[PDB]
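Chemist: Attaching a single structure in structure tokens format; questions to follow.
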Amino acid sequence: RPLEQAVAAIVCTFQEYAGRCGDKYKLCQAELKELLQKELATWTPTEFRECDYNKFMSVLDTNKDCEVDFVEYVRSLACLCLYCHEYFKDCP
Amino acid sequence: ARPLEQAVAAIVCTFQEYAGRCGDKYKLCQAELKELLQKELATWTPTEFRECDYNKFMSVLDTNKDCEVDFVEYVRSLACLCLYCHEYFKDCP
């Protein structure tokens, strides 16, 4: 089932970054930025979301806390959809 | 072909399939989200220390008929199902 394979892949990617060192259930925002930049390299903002995307990406880069858990990592993916997937171009 | 890219595109495709049925294409009802998780993640079941969190999660969707589940909340529900059902998180606090 396509959703099952997709959700298992999102956990695999998290394990790949969070398992590097330290607490296997957490990332630093620097690591989350590296993950999104490398793993979603081809994704770019839609027409009415460049500002929001840029602000989102700025916060990760400035922010150097290390309490990003799995749920927050998946919420970052959801946000990148809103910003970068055409389905949501007109979503309020 | 990057595995995360294909996965996140698939997550949006499944949302489109349910939310595009009728009404507002950006929202689901909790009844629709429970149908989605039951059909699309049919094989996933709770880990050793999460059965009661899982069951409570599933019972809230079934009781609560609110038609404000947006995309972000749908994805949060997938994340919660990971915490409950994927062995990687068996010991996560």
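So for chain B, numbering is Swiss-Prot's, and the shown residues are 2-94, in order.
Method on record in the header is X-ray crystallography, 1.5 Å.
Backbone N, Cα and C atoms are what each Cβ position is placed from, and that goes for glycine too.
Swiss-Prot feature annotations, pasted as is:
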DOMAIN    B:12-47  domain 'EF-hand 1'
BINDING   B:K28, B:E33  Ca(2+) 1 binding site
MUTAGEN   B:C30 to A  Abolishes calcium binding; when associated with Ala-68
DOMAIN    B:50-85  domain 'EF-hand 2'
MUTAGEN   B:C68 to A  Abolishes calcium binding; when associated with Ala-30
MUTAGEN   B:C81 to A  Increases affinity for calcium; when associated with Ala-99
BINDING   B:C83, B:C86, B:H87, B:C93  Zn(2+) binding site
Chemist: What whole-number Å value do you get for the CA-CA distance of B:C93 (Zn(2+) binding site) and B:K28 (Ca(2+) 1 binding site)?
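Modeler: Distance between the two Cα atoms comes out at 30 Å.
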Chemist: The domain 'EF-hand 1' (B:12-47): which same-chain residues, six or more beyond its ends, come within Cβ distance under 8 Å?
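Modeler: Contacts of the domain 'EF-hand 1' (B:12-47) (Cβ under 8 Å, skipping residues fewer than 6 from its ends): 54-56, 59, 61-63, 65-72, 75-76, 78-79, 82, 85-87.
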Chemist: Can you list which of the recorded positions B:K28, B:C30, B:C81, B:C83, B:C86, B:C93 come closer than 8 Å to chain A, going by CB to CB distance?
Modeler: B:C81, B:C83, B:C93
Chemist: Taking just the CA atoms, what is the gap between B:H87 (Zn(2+) binding site) and B:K28 (Ca(2+) 1 binding site) in Å?
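Modeler: Distance between the two Cα atoms comes out at 26 Å.
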Chemist: Whole-number Å distance between the CA of B:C83 (Zn(2+) binding site) and the CA of B:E33 (Ca(2+) 1 binding site)?
Modeler: 19
Chemist: If you draw a 10 Å sphere around the Cβ of B:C68 (mutagenesis position), how many other Cβ atoms fall inside it, taking every protein chain shown into account?
Modeler: 12
Chemist: Just the number: how many Å between the Cα atoms of B:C30 (mutagenesis position) and B:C68 (mutagenesis position)?
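Modeler: That comes out at 4 Å between the alpha carbons.
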Chemist: For B:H87 (Zn(2+) binding site), what is the tally of other C-beta atoms lying within 10 angstroms of its C-beta?
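Modeler: Result for B:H87 (Zn(2+) binding site): 22 other Cβ atoms within 10 Å.
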Chemist: Cα within 10 Å of B:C86 (Zn(2+) binding site): which of the recorded positions B:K28, B:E33, B:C68 qualify?
Modeler: none
Chemist: Which one of the recorded positions (B:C30, B:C81, B:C83, B:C86) has its C-beta surrounded by the most other C-beta atoms within 10 angstroms?
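Modeler: That would be B:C83, with the highest Cβ count within 10 Å.
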Chemist: Write down the Cα-Cα distance for B:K28 (Ca(2+) 1 binding site) and B:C68 (mutagenesis position), rounded and given in Å.
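Modeler: Rounded to a whole number, the Cα-Cα distance is 7 Å.
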Chemist: Including all protein chains displayed, how many Cβ atoms other than that of B:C93 (Zn(2+) binding site) lie within 10 Å of its Cβ?
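Modeler: Summing over all protein chains shown, B:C93 (Zn(2+) binding site) has 17 other Cβ atoms within 10 Å.
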Chemist: Going by DSSP, is B:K28 (Ca(2+) 1 binding site) sitting in a helix, a strand, or coil?
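Modeler: Reduced to three states, the DSSP call for B:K28 (Ca(2+) 1 binding site) is strand.
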Chemist: What are the DSSP helix, strand and coil residue counts for the domain 'EF-hand 2' (B:50-85)?
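Modeler: In the domain 'EF-hand 2' (B:50-85), the DSSP-based counts are 27 helix, 2 strand, 7 coil.
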